[PDB]
Amino acid sequence: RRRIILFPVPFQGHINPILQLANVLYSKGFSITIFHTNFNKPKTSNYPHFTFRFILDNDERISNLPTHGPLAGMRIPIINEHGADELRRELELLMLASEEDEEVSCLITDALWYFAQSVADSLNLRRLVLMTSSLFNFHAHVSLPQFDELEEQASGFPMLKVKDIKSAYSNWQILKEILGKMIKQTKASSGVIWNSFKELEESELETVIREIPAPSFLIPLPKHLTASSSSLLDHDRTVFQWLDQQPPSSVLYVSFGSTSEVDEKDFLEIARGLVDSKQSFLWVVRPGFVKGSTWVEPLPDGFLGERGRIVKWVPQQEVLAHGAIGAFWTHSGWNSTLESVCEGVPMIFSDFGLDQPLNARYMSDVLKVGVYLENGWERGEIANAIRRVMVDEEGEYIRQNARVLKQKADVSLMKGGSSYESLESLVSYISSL
Ligand SMILES: O=c1ccn([C@@H]2O[C@H](COP(=O)(O)OP(=O)(O)O)[C@@H](O)[C@H]2O)c(=O)[nH]1
């Protein structure tokens, strides 16, 4: 009796949170249509209860781009600057074809689809925005003019060091423009859904209240459901029979997300830090991860030994919840970070720029749930980080913080919790649009 249209950005880390939201909203009585590009499409047969519509790449034009590297997502700007007419065409089709007693309540877009705002306005259709990065991260964007007028303790941001900012915003006419339209149009939206929870980013709520005149809602989506049904790669599910053989809290999970890439100098250094830590590890290396190779070709044989295993892909949150996991070495993508937080797993942080440095520093020095490794890649430093989080008594407090943080995330979903009442408002709000 009330349908919601959800249009994600076709990259994991963007597909994952939006389909989590859609499932949650489905949990609350709404119908779901997903607008998706054919590129990077998820497995629609995992969502029998969703209707999928494929758009904007079907009859191609400027999107005959490469499918796998740092230059896909050039689709993002292209579609932003050229997709408006098709989007309006497709939305109008769907609103024609519903109704008997089925309105369309709103359109929820990834905040990167800033072109969607004027399209929805043109159809008198409320639009809601979904942020896939943190509130802290929005607090640094919407402060990127004090930074410009000007190495350690960033002025007006004691959380961060200058290294942090100068690595985060190091491509800054490259995405200056589209980062700002993004903000411009989520301010002008009818509401913003944030994938976190109030007690995770309490220090950041004031900014969001004062910068964004639309209502905000903080929902830790990974506490509602994992993102597994929206996996673009196939799960290596054999890891769990191997995890069932390990003692509790004695495996380090290692994974640098869906898009990062490292050059062989560094890939072989990470291996040795793993071996040098003498901890057991389950290492996800996406085929593509390494400069030179397809998968993990520069790796010698048995080099990991009896304690190491390597795979192309897992159901990450489910692994983070297995009792064998004692720590998570991550590139600090916001989804991974939130998943590890919601499962109570402490982290070792690396990063590849772009919100990742700020996620790492916030979890490292504010919440104190991990060790920020990046002054580079060095074996002994890597081994020291793994052991301080996993074994050292010095790091008992980080492990303890991780457990309490998860409890805070659990409590927030209970009646009178921040996340509970946030979701309750969101449903109420959408139902009156
Ligand atoms: O082997 C893997 C590696 C990662 N992921 C998921 O991929 C997403 C990556 O999102 P994130 O923001 O952390 O990283 P990004 O790829 O955007 O840098 C997370 O939900 C992970 O749980 C997964 O399911 N299996």
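Following Swiss-Prot, chain A residues are numbered 12-69, 73-164, 176-458, in order.
Every residue, even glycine, has its Cβ placed from backbone N, Cα and C.
Residues annotated as active site, charge relay in Swiss-Prot: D124. The Cβ of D124 (active site, charge relay) lies under 8 Å from the Cβ of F18, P19, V20, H25, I29, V143, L144, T146, each of these being in the same chain and 6 or more residues away along the sequence.
Per Swiss-Prot, the feature rubusoside binding site maps to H25; the stated evidence is experimental evidence. For the recorded site, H25 (mutagenesis position), the DSSP three-state label reads coil. Around the Cβ of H25 (mutagenesis position), a 10 Å sphere holds 23 further Cβ atoms from the protein chains shown.
Under the heading rebaudioside A binding site, Swiss-Prot lists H25, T146, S147, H155, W359, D380, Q381, citing experimental evidence as support. Cβ neighbours of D380 (rebaudioside A binding site) (same chain, under 8 Å, six or more residues apart in sequence): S147, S148, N151, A193, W359. Look at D380 (rebaudioside A binding site): DSSP puts it in coil.
Just so you know, the Cβ of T362 (UDP binding site) picks up 27 other Cβ atoms within 10 Å once every protein chain is counted. According to DSSP, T362 (UDP binding site) sits within a helical segment. Marked as UDP binding site by Swiss-Prot on the basis of experimental evidence: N27, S283, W338, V339, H356, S357, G358, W359, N360, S361, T362, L363, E364.
According to Swiss-Prot, the experimentally introduced change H25 to A or N is described as follows: Abolishes catalytic activity.
Swiss-Prot gives this note for the published mutagenesis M145 to F: Reduces catalytic efficiency 19-fold for stevioside. Within the same chain, the residues at least 6 positions away from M145 (mutagenesis position) whose Cβ sits under 8 Å from its Cβ are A125, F152, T211, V217, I218, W219, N220, listed in sequence order.
Per Swiss-Prot, mutagenesis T146 to A is noted as: Reduces catalytic efficiency 78-fold for stevioside.
Under DSSP, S147 (mutagenesis position) is assigned to coil, being neither helix nor strand in the three-state scheme. Looking at Swiss-Prot, the entry for mutagenesis of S147 to N says: Reduces catalytic efficiency 142-fold for stevioside.
Quoted from Swiss-Prot, the note on mutagenesis experiment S147 to A is: Reduces catalytic efficiency 173-fold for stevioside.
Here Swiss-Prot notes a mutagenesis experiment, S147 to T, with the remark: Reduces catalytic efficiency 142-fold for stevioside.
The local packing around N151 (mutagenesis position), expressed as other Cβ atoms within 10 Å of its Cβ over all shown chains, amounts to 21. Among the mutagenesis entries in Swiss-Prot is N151 to Q, noted as: Reduces catalytic efficiency 4-fold for stevioside.
Under its mutagenesis annotations, Swiss-Prot gives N151 to A the following note: Reduces catalytic efficiency 16-fold for stevioside.
According to Swiss-Prot, the mutagenesis experiment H155 to W carries the following note: Reduces catalytic efficiency 25-fold for stevioside. Within its own chain, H155 (mutagenesis position) has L204, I208 as residues 6 or more apart in sequence whose C-beta sits under 8 angstroms from its own.
One mutagenesis experiment catalogued in Swiss-Prot, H155 to A, is accompanied by this note: Reduces catalytic efficiency 3.5-fold for stevioside.
Long-range neighbours of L200 (mutagenesis position) (same chain, six or more residues apart, CB within less than 8 Å of its CB): none. The DSSP secondary structure for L200 (mutagenesis position) is coil. Among the sequence features in Swiss-Prot, the mutagenesis site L200 to I is noted as follows: Reduces catalytic efficiency 4-fold for stevioside.
Recorded in Swiss-Prot as a mutagenesis result, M207 to W carries the remark: Reduces catalytic efficiency 13-fold for stevioside. The Cβ of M207 (mutagenesis position) has 21 other Cβ atoms within 10 Å, all protein chains considered. DSSP assigns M207 (mutagenesis position) to a helix in the three-state reduction.
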Taking only the recorded positions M207, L379, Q381, which one has a CA atom nearest to the CA atom of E364 (UDP binding site)?
-> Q381
Candidate recorded positions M207, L379, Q381, pick with smallest Cα gap to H356 (UDP binding site) | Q381
Rounded to the nearest Å, what's the C-alpha distance separating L379 (mutagenesis position) and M207 (mutagenesis position)? Just drop the number here, would you?
-> 15
In the deposited model, 3 residues lying between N69 and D73 are absent; what is the Cα-Cα distance separating these two residues, in Å, to the nearest whole number?
-> 6
The rounded CA-CA distance in Å from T362 (UDP binding site) to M207 (mutagenesis position) is 23
For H155 (mutagenesis position), what is the secondary structure state per DSSP, taken as helix, strand or coil?
-> helix
Candidates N27, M207, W338, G358, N360 (recorded positions) - the one closest to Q381 (rebaudioside A binding site) by CA = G358
